[PDB]
Amino acid sequence: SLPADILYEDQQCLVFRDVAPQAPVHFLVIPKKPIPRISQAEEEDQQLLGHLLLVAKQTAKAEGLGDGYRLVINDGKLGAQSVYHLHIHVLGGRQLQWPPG
Amino acid sequence: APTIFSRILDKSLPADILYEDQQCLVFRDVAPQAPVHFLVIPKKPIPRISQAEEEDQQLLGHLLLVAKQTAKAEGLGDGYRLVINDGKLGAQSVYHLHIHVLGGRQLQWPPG
Ligand SMILES: CN1N=C(N)c2cn([C@@H]3O[C@H](COP(=O)(O)O)[C@@H](O)[C@H]3O)c3ncnc1c23
Ligand SMILES: [Cl-]
């Protein structure tokens, strides 16, 4: 991964490309605060969590996902969570299927 | 009224409601793709996530916290998945913003 694979950063979060992409466009939004799982977020995280979704949405627009995309958050083993730090997946650039896994 | 979710919100169409407050409503999906599958929707009728604005930041965070609390109450302690579909390629079909919460079975990868 190269520094340009960081698509966006601010005081609250980072956005970077997934090096194992499951779609033509596939990136990751994380908080700088190490919330390990969404099930362990608390009430104080409310603004931060809202901020992550807006950043996901803005980055999707900036990456050309105007025809549609999917946001995914995985929790625990059953969610297939692969790293114990909160990630929002953004996938686009192809037809997403249903069910979502 | 933009979608059938307007009928669930105004209670003219009876749904299996799990949680409600002034900013949102939670109910079971009528075509579940997992043993537990419910939807978290705002009462404010944002049609899709791509059309949310910065003024919606507090509401969005609230929807996620409500998803996580309801997951806990539904017994999804071994894990689950949260999904938001936008537009045609996202496979969105009801044009009222909502978070899918799926649990009770191993979810696969990729996520569709
Ligand atoms: C009463 N009623 N009527 C529907 N047509 C109806 C559709 N849905 C679900 O709404 C979801 C829409 O998700 P997207 O396809 O991502 O928009 C699907 O999972 C549908 O199964 C519902 N969930 C609860 N109650 C429902 C419905
Ligand atoms: Cl993950």
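Chain A is numbered as in Swiss-Prot; shown residues: 63-163, in order.
Per the header of the entry, the method used was X-ray crystallography, 2.1 Å.
Every residue gets a Cβ built from N, Cα and C, even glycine.
What Swiss-Prot lists as AMP binding site is A:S63, A:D80, A:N136, A:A142, A:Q143, A:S144, A:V145, A:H149, A:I150, A:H151. Counting only residues at least six positions away in the same chain, the Cβ atoms of A:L90, A:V91, A:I92, A:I135, A:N136 sit under 8 Å from the Cβ of A:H149 (mutagenesis position).
According to Swiss-Prot, the mutagenesis experiment A:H149 to A carries the following note: Loss of adenosine phosphoramidase activity.
Taken from Swiss-Prot, the feature active site, tele-AMP-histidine intermediate applies to A:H149, supported by experimental evidence.
Comparing the binding-site residues A:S63, A:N136, A:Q143 on other C-beta atoms within 10 angstroms of each C-beta gives the minimum for A:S63. Most other Cβ atoms within 10 A: among the binding-site residues A:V145, A:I150, that distinction falls to A:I150. Close contacts with ligand 2, defined as a Cβ under 6 Å from any of its atoms, occur at A:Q143, A:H149 among the recorded positions A:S63, A:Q143, A:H149, A:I150. Contacting chain B by the Cβ rule (under 8 Å between Cβ atoms), the recorded positions A:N136, A:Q143, A:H149 reduce to A:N136, A:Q143.
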